[PDB]
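Visitor: If you scroll down you'll find the structure; I have some questions about it.
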Amino acid sequence: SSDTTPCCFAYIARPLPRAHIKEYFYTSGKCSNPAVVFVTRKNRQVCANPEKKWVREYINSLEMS
Amino acid sequence: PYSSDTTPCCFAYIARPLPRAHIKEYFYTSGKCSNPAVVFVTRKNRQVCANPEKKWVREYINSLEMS
Ligand SMILES: O=C(O)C1=C[C@H](O)[C@@H](OS(=O)(=O)O)[C@H](O[C@H]2[C@H](O)[C@@H](NS(=O)(=O)O)[C@@H](O)O[C@@H]2COS(=O)(=O)O)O1
């Protein structure tokens, strides 16, 4: 029920704890900066750099379900 | 330096004025966003993007600041 789009303007500096992430999604291409959003169990939407190794690894684990 | 949590931005503006009585709050999207924008929060808690340059948008804001 919202017309807004979540975008990222900064990336979290250190790897987020894997245990508390329930899913992820890529921010819209409309956004100026590319980004991966890790959603935590407390519904925090954390921005991360798609080029980081840990980020790609977390995505892989979330993709294997 | 800035929050690493997602921030809402607008990429489209509602074409015509929303019913004034259905609006309870408003807020400008971050200056970090590509487009300047006003987001009106309706009483059903929906969020609508609007153009700050529009006359009705500025008037709605002036009204909201009174209530
Ligand atoms: O209380 C807020 O509404 C608010 C809190 C956060 O500090 C930040 O949210 S955000 O990281 O998702 O954007 C935001 O603070 C500022 C925001 O940084 C400003 N944009 S900027 O000048 O480009 O940096 C602008 O949008 O105003 C926000 C709130 O102003 S404040 O209430 O005085 O802090 O919003």
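Residue numbering in chain A adheres to Swiss-Prot, whereby the residues present occupy positions 27-91 in order.
The header says X-ray crystallography, 2.0 Å.
Using the three backbone atoms N, Cα and C, a Cβ is placed for every residue, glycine included.
According to Swiss-Prot, the protein has these features:
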{"type": "MUTAGEN", "residues": "A:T31 to A", "note": "No effect on inhibition of activity by tick evasin-4"}
{"type": "MUTAGEN", "residues": "A:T31 to A", "note": "Reduced inhibition of activity by tick evasin-4"}
{"type": "MUTAGEN", "residues": "A:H46 to A", "note": "No effect on inhibition of activity by tick evasin-4"}
{"type": "MUTAGEN", "residues": "A:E49 to A", "note": "No effect on inhibition of activity by tick evasin-4"}
Visitor: To the nearest Å, how far is the Cα of A:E49 (mutagenesis position) from the Cα of A:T31 (mutagenesis position)?
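Guide: Cα-Cα distance, A:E49 (mutagenesis position) to A:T31 (mutagenesis position): 18 Å.
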Visitor: Residues with Cβ closer than 8 Å to the Cβ of A:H46 (mutagenesis position), same chain and 6+ apart in sequence?
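Guide: The list for A:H46 (mutagenesis position) reads A:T66, A:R67, A:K68, given in order along the sequence.
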Visitor: Counting across all protein chains present, how many other Cβ atoms fall within 10 Å of the Cβ of A:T31 (mutagenesis position)?
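Guide: Around A:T31 (mutagenesis position), other Cβ atoms within 10 Å: 19.
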Visitor: Which of these mutagenesis positions, A:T31, A:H46, A:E49, are close to chain B by Cβ (under 8 Å)?
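Guide: Only A:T31 pass the 8 Å Cβ test.
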Visitor: Tell me, how many other CB atoms lie within 10 A of the CB of A:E49 (mutagenesis position), whichever protein chain they belong to?
Guide: 10
